[PDB]
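Data block below; observations after.
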There are 2 protein chains.
Amino acid sequence: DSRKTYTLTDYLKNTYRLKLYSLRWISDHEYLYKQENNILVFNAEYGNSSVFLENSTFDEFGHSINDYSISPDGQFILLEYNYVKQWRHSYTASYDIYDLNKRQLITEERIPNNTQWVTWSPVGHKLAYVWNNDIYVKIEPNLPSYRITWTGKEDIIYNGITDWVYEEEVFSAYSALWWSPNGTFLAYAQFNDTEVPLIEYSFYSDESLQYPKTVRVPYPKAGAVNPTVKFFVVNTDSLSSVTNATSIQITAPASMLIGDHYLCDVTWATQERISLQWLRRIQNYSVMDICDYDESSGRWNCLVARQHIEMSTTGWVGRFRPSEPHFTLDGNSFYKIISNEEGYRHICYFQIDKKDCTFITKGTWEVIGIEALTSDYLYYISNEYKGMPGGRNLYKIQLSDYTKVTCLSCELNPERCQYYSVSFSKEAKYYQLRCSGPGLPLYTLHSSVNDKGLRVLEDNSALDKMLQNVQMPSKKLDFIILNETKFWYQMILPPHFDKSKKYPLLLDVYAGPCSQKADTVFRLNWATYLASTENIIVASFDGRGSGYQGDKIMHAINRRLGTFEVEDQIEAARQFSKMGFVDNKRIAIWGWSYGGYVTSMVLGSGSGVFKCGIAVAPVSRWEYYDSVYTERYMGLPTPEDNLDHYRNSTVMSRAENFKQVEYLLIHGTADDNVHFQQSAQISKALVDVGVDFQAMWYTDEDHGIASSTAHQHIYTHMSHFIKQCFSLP
Amino acid sequence: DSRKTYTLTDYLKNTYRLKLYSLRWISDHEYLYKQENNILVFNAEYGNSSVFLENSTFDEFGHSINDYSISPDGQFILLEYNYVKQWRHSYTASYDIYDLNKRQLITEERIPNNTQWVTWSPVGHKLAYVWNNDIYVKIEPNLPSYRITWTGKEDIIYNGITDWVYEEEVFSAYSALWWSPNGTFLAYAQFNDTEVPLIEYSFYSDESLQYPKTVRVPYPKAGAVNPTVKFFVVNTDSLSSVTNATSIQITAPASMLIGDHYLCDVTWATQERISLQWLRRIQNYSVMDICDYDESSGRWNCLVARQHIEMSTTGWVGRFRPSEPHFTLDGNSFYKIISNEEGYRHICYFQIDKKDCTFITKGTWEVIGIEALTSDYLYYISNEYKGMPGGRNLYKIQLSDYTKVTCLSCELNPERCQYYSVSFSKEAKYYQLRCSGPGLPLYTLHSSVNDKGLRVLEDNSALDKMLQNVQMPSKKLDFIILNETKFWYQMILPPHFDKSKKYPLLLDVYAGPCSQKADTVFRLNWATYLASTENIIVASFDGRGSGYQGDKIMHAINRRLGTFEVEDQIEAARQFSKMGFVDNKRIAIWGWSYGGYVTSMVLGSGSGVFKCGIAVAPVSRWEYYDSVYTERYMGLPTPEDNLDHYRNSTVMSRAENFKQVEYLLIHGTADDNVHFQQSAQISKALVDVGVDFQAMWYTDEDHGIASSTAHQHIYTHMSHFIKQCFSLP
Ligand SMILES: Cc1cc(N2CCN([C@@H]3CN[C@H](C(=O)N4CCSC4)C3)CC2)n(-c2ccccc2)n1
Ligand SMILES: Cc1cc(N2CCN([C@@H]3CN[C@H](C(=O)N4CCSC4)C3)CC2)n(-c2ccccc2)n1
Ligand SMILES: *[C@@H]1O[C@H](CO)[C@@H](O[C@@H]2O[C@H](CO)[C@@H](O)[C@H](O)[C@H]2NC(C)=O)[C@H](O)[C@H]1NC(C)=O
Ligand SMILES: *[C@@H]1O[C@H](CO)[C@@H](O[C@@H]2O[C@H](CO)[C@@H](O)[C@H](O)[C@H]2NC(C)=O)[C@H](O)[C@H]1NC(C)=O
Ligand SMILES: *[C@@H]1O[C@H](CO)[C@@H](O[C@@H]2O[C@H](CO)[C@@H](O)[C@H](O)[C@H]2NC(C)=O)[C@H](O)[C@H]1NC(C)=O
Ligand SMILES: *[C@@H]1O[C@H](CO)[C@@H](O[C@@H]2O[C@H](CO)[C@@H](O)[C@H](O)[C@H]2NC(C)=O)[C@H](O)[C@H]1NC(C)=O
Ligand SMILES: *[C@@H]1O[C@H](CO)[C@@H](O[C@@H]2O[C@H](CO)[C@@H](O)[C@H](O)[C@H]2NC(C)=O)[C@H](O)[C@H]1NC(C)=O
Ligand SMILES: *[C@@H]1O[C@H](CO)[C@@H](O)[C@H](O)[C@H]1NC(C)=O
Ligand SMILES: *[C@@H]1O[C@H](CO)[C@@H](O)[C@H](O)[C@H]1NC(C)=O
Ligand SMILES: *[C@@H]1O[C@H](CO)[C@@H](O)[C@H](O)[C@H]1NC(C)=O
Ligand SMILES: *[C@@H]1O[C@H](CO)[C@@H](O)[C@H](O)[C@H]1NC(C)=O
Ligand SMILES: *[C@@H]1O[C@H](CO)[C@@H](O)[C@H](O)[C@H]1NC(C)=O
Ligand SMILES: *[C@@H]1O[C@H](CO)[C@@H](O)[C@H](O)[C@H]1NC(C)=O
Ligand SMILES: *[C@@H]1O[C@H](CO)[C@@H](O)[C@H](O)[C@H]1NC(C)=O
């Protein structure tokens, strides 16, 4: 063979690029799509377009525009710029509104600078924005704001936005406001961080800064004091008629009030009915309230007959958070994903005043998500097809006859596409299918009335052509058996793979609870280069604790992080050698984040299986990590709860066993999530026992080490180390 | 040759220890010596001893005593324990006092815990001590203490102790207390750091600390707000237990009060005469005031007729600060090292009320220090012997005839001993010589009356014969010519050095202003292992800006740090590489601190001479370093002064050029001196141009990376690096 391989320059410089089809549905019939930096509107039924916004229109705006969003009624567009990333989801920016009718910018009563979030009402053109930790509402883009809260206080009181931990762990989103479905009410959460301890780290900034600055974030580590939360609803329709419109509190149930708790879900049901879920600090008990506006009293009431209680015997509640409800039009019933009697996650259907739900799906497989609900159908993604827990397909269940279930995606192109996501139009008339593997991604448009394919949106044939002429790795997804249970693994295999030759193996690890590293997604990444150019088999493996294959497996690491998930990676490696195509002298392991911890635990296990390993931004001790995530899996680090296992599960306690391996440790200094602290303590421990290792810090990089230069630097650095570890003299 | 080499373990585990003989003169006739934990008193004339303190006297004391300090009159002993390091000289400790007459510990009115500094008066047994930034005085060990200052305040107001920058740079000590020669008066300085910005960094502590802490130190960076200082004198003979102490302030001369300035020297002349020097923040103007106590007034008066002005046109004043005066018995005249007209540092004789001084020494060589003064002789150390700048000998000059100069150490043992330091008895009747090279250290005792050599104190006999069984490297000290100027170098040469063989070379750099790395001192260090086990030549070179050779060379880097001193190392290496025994393909460079800065600048120079190098705790940008040190050499970083060269002289600007070399960058996270920031900015810059390098941070280590485990770990890592850099294909 004489075609070039997939090299590291190829990966780092993005020579081979995936084409996407990111559309935004503006109605049941139309979607927006960015083409040549023009923004086009598409008729779904026929596939014709017009230009919605010409690429010339903001030439003389004077600012690089970061993003855009159109009022639901089409009359205005919101423009975002001066974007500066905050955490994983949060950022600040400047904003302006362009009147789409008048074809004019709006210059009075403008959204202030340094605004933290902004949302259109779901209908019409109301705006809700958060500035200086307070909520404000405009009825019309050009009119003065109404202030909603007066309590905003930097790092202390958050109205309508999350604090660090609620952003990262609880909502995995920044905003904490929820418009009612026709824009009348605005629901919002308020977070109090007064007694939450601060993480403190240096930020060095450009070299022109003489003194480093101290970044200080309220961040509760395990067992520490948590933010408290309150919930409010204001009637925005009365702001123009009243001076200071009252924010009506809905208090948490008495069974949450008895101690530390969380607000873990907000979902509107109807115009006058909202639902909330709370979760005790011990994350095995949740309560859903369903609350109705009492018109004559102006107050919200949650009838105890409508409360629903979820609880767990074998582990925590939900995959990561208690699962969200989906309401039928009338708000009298709802669908929720919950773990059945066998431990598998399936769709359960509730009436709002009955506690017992009815299961509409079942089997040894799981529903991944509920994607849309019409009067006749519920659409959902699952891994049912062919018993492949790492597969994804779109299903449709007939509401009047549960035995009538159609796979809408399975057989469309079943050699090329086993992993789907979906985007439904506003009332589910159309759906876009997004196939992400095991062949090249494919984007298709479908009409829901007949379930027929309307046209191919993006098929990536341009790329396929280029890839024909490159020695690509292949991928093997399969299982092995242990104690009579299936555990999946995938392998990125060098081109011309030969079962008779002996290959070096790199074990790629994440292995956190409900993770999945063995799937059917097509990826171009570092592993691609390693299999293609360096002839390394890159393996991953879903051992105990992993997701989408049921509770028996997922909860097996309940309260016991740093055990089975760790042993099973080692076991995985023993089984690859046993396959006879793996050089037992050249087994490596590497992981980022949770994977950094597992890699490190495996390297300090004293197993003899691995020659070397790389840990990037690892957890090193569970007490250093955040309360919400750590406590969900570990409980509390108190003598009466689970301290023994917190202390027994640190990387540092294994320092002496790192004498047997070559170790590369890497961490960004401004990592606000897994604090440099945690690698500072691994390195100190290794020094203390006289172990030599390799280290790299990334100045002002966070958990993602995602900046362009640093991204390339870290994969270059790691490549040398892998090659060095494997080099044969 | 079947003998072992001096290995890396040998260096790190101190297999071969230099024996010393540290004594403390107590009179003109006797000294103390710590022998097998016992304290012995020696009579100098005869060499006989008695036991002063038996080691077992405190067997059941409670804690391990860190240090002892006997009152000058021999009645009491101060016991130091609970020693906790602060900066380079500062610490806190606890203290108890033992009465040698009553043979019992004092239990009444003990010195408080966390005492910052304590000192006996130079006669008798008074005590002055600092606690919570205030000065206290005990006339008797058991008597209640009088409080002298009430202004003391953490990180803000310092009485009788220094702030960070005065400790490190100005006094190079922590005390700011000066007893008068018979203990009547106590002179002290007060520092005010109110507007001095804080350096902040993380400290991680032991594993069990859940949240890292932020250390905050008042530290002025180049051009920032400096501390302000005041000077006071209190009569301790007139204290009341009923009235607050009265401190008489001596204000600085008007020509210092016009702007930012420093207090740089305090030296008592008599019982009632004290001298101070003040230095302008632009450190090329200093003035000495001489102030007499006015028995009528109770005030101290500094007659302008007694003011002494010192200035430099080519650089700064004094080697690092203006030199100390050595007064005669009556205090009417004094001796002081100042730069002569040829820019060589020589002894000048001053009358207290006359502007001009008289140089009593002269020549193209320099006086290192004045060590002792009698009515007949001044004893000094100089580098005159054989015009060797890196050698050190003891001389006496006859005060009535300056032509009568006698060398007291030159001829004692020329082959073994070319580097001396001395220690005189109280009245200069006896002196100790410490020879420390080029052969093994040798300690001897002498009498001044006829310069008889009484006896050998310690000759390092054991070690000598130990070393005979090891393949010890040799040291070569020589010079090269650059523009008709002699510049010196040293090479640590491997055993059995073979000039027809080609050796790899490591350039060991410091190169700071007034530095000296080519000398005759005998050292057992990293370079020793390198030459002996690894057969690497380790060279050091003293180029422009190096000290002890006149201001023509020392001042060449004035306002121009990171130029000639960097250029000169490259040229040295260049020249070394053209010698026949140097492998021009294997030349490395390393430095710590200022040498880390030079190493990095050299590596970024684009010279092509060096294949690899190591920088430990380097300065990277002069604006990050402290004011006193940096401004002395660079002036102010304003466009009206020397900003451009502050910006021309960064490691960061040279990042591109690292592309062609292998670089290891190492720094401790708790470095209060050269802040981690300096390396964080280096790392970021290399990341930004795409240059691979190696790195190592040391959690909670400071500038010395000196804790036993970190020490062994750093040298282990560096050894691995150098060996890898020097391996052939
Ligand atoms: C399919 C999916 C994945 C996740 N998450 C997002 C949060 N994520 C954690 C956020 N912080 C954690 C983290 O960063 N570490 C944990 C231990 S090592 C570092 C992961 C796990 C996956 N969510 C989710 C979780 C909570 C609310 C909504 C969605 N849903
Ligand atoms: C023979 C000698 C050496 C020094 N010094 C001590 C202080 N030292 C500086 C203290 N901080 C500096 C430092 O640590 N860096 C400077 C450049 S990189 C880091 C060195 C230089 C030599 N002194 C001295 C200086 C001032 C007062 C009294 C004595 N005398
Ligand atoms: C709108 O109403 C709120 C609540 O009634 C007012 O906020 C209160 O103001 C008082 C005194 O200023 C504080 O002591 C209370 O704690 C505040 N309560 C809350 C919930 O913030 C607010 O001032 C009103 N706004 C206007 C413009 O009148
Ligand atoms: C956020 O929480 C703190 C308590 O954790 C509240 O602060 C207290 O407020 C009362 C007045 O109602 C004071 O008397 C207390 O002394 C305060 N305690 C502390 C610890 O500061 C604060 O009001 C809360 N903020 C809200 C709800 O906006
Ligand atoms: C959105 O839903 C709200 C909530 O029901 C509607 O507000 C009510 O409108 C009816 C008119 O039929 C009145 O009887 C009630 O007094 C209103 N209640 C409140 C609290 O405002 C609102 O009309 C709907 N808005 C739109 C645009 O359809
Ligand atoms: C230490 O210095 C600060 C100034 O740096 C002094 O504070 C000033 O005090 C004067 C008189 O009391 C006031 O007029 C100023 O407003 C203060 N300035 C600032 C910036 O605080 C402080 O008093 C000094 N302390 C001592 C003991 O000398
Ligand atoms: C140390 O020297 C001081 C300063 O001269 C002595 O104090 C003076 O002593 C004389 C007698 O010799 C008295 O007439 C003065 O009134 C004293 N002056 C002051 C300012 O106190 C002191 O006696 C000496 N101290 C010791 C312990 O010998
Ligand atoms: C703007 O619009 C047209 C697409 O029809 C094209 O000429 C141009 O490439 C577009 N893109 C720009 C100006 O970035
Ligand atoms: C697409 O074509 C139809 C005609 O069949 C027309 O009515 C519709 O408005 C067109 N839509 C767009 C977005 O161009
Ligand atoms: C929730 O967890 C705690 C401790 O793990 C346990 O004692 C409690 O009974 C649990 N609740 C349920 C319903 O199992
Ligand atoms: C040394 O010897 C002399 C006797 O000649 C004696 O007086 C003196 O006290 C002795 N000194 C010591 C320190 O033991
Ligand atoms: C220092 O602390 C110890 C133990 O806490 C205490 O017993 C002792 O009295 C203290 N020392 C002084 C001088 O107060
Ligand atoms: C001495 O002065 C200080 C501060 O000025 C004051 O706090 C203290 O009360 C005074 N004490 C006496 C006894 O005068
Ligand atoms: C001190 O240095 C400055 C700045 O280079 C210079 O202008 C001046 O001549 C010097 N001061 C004296 C008193 O020589």
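What you see of chain A is 38-766, where the numbers are those given in Swiss-Prot.
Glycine too: its Cβ is placed from the backbone N, Cα and C atoms.
Long-range Cβ neighbours of A:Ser630 (active site, charge relay system) (same chain, at least 6 residues apart, Cβ-Cβ under 8 Å): A:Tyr547, A:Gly549, A:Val653, A:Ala654, A:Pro655, A:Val656, A:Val711, A:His740. When secondary structure is read from DSSP and collapsed to three states, A:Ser630 (active site, charge relay system) falls in the coil class. Swiss-Prot lists A:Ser630 (among others) with the feature active site, charge relay system.
What Swiss-Prot records for A:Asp708 (among others) is active site, charge relay system, and it gives sequence analysis as the kind of evidence. Long-range neighbours of A:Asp708 (active site, charge relay system) (same chain, six or more residues apart, CB within less than 8 Å of its CB): A:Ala654, A:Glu738, A:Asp739, A:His740.
Taken from Swiss-Prot, the feature active site, charge relay system covers A:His740 (among others), and the record attributes it to sequence analysis.
A:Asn85 to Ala appears in Swiss-Prot as a published mutagenesis result, with the remark: Does not inhibit dipeptidyl peptidase activity, interaction with ADA and homodimer formation. The Cβ neighbour count for A:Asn85 (mutagenesis position), using a 10 Å radius and every protein chain shown, is 10.
A:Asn92 (mutagenesis position): 13 other CB atoms within 10 A of its CB, across all protein chains. In the three-state DSSP scheme, A:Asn92 (mutagenesis position) is classed as coil. Among the sequence features in Swiss-Prot, the mutagenesis site A:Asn92 to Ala is noted as follows: Does not inhibit dipeptidyl peptidase activity, interaction with ADA and homodimer formation.
The annotation that Swiss-Prot gives for the mutagenesis experiment A:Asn150 to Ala reads: Does not inhibit dipeptidyl peptidase activity, interaction with ADA and homodimer formation. According to DSSP, A:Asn150 (mutagenesis position) sits in a coil region rather than a helix or strand. A C-beta separation below 8 Å, combined with a sequence spacing of at least six in one chain, links A:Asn150 (mutagenesis position) to A:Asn119, A:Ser131.
Around the Cβ of A:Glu205 (mutagenesis position), the number of neighbouring Cβ atoms within 10 Å comes to 23. Among the mutagenesis entries in Swiss-Prot is A:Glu205 to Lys, noted as: Inhibits dipeptidyl peptidase activity.
Secondary structure from DSSP puts A:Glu206 (mutagenesis position) in a helix. Here the residue is the original one, but Swiss-Prot notes a mutagenesis experiment at this spot, A:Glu206 to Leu: Inhibits dipeptidyl peptidase activity.
For the mutagenesis of A:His750 to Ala, Swiss-Prot gives this note: Inhibits weakly homodimerization and dipeptidyl peptidase activity. The structure shown keeps the original residue. The Cβ of A:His750 (mutagenesis position) has 25 other Cβ atoms within 10 Å, all protein chains considered.
Looking at Swiss-Prot, you'll find the mutagenesis A:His750 to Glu noted as follows: Inhibits strongly homodimerization, dipeptidyl peptidase activity, interaction with CARD11 and T-cell costimulation activity. A:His750 (mutagenesis position) falls within a helix when secondary structure is assigned with DSSP.
A:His750 (mutagenesis position) sits 27 Å from A:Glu205 (mutagenesis position), taking the CA atoms of both as reference points. Between the alpha carbons (Cα) of A:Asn85 (mutagenesis position) and A:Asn92 (mutagenesis position) lies a span of roughly 19 Å. Less than 8 angstroms from the CB of A:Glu206 (mutagenesis position) sit A:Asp663, A:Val665, A:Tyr666, each of them six or more residues away in the same chain.
Proximity to chain B (CB-CB distance below 8 Å) holds for A:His750 among the recorded positions A:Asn92, A:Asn150, A:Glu206, A:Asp708, A:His740, A:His750. Counted within 10 Å of its Cβ, the other Cβ atoms near A:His740 (active site, charge relay system) come to 20, all protein chains included. Between the C-alpha atoms of A:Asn92 (mutagenesis position) and A:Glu205 (mutagenesis position), the distance comes to 35 Å.
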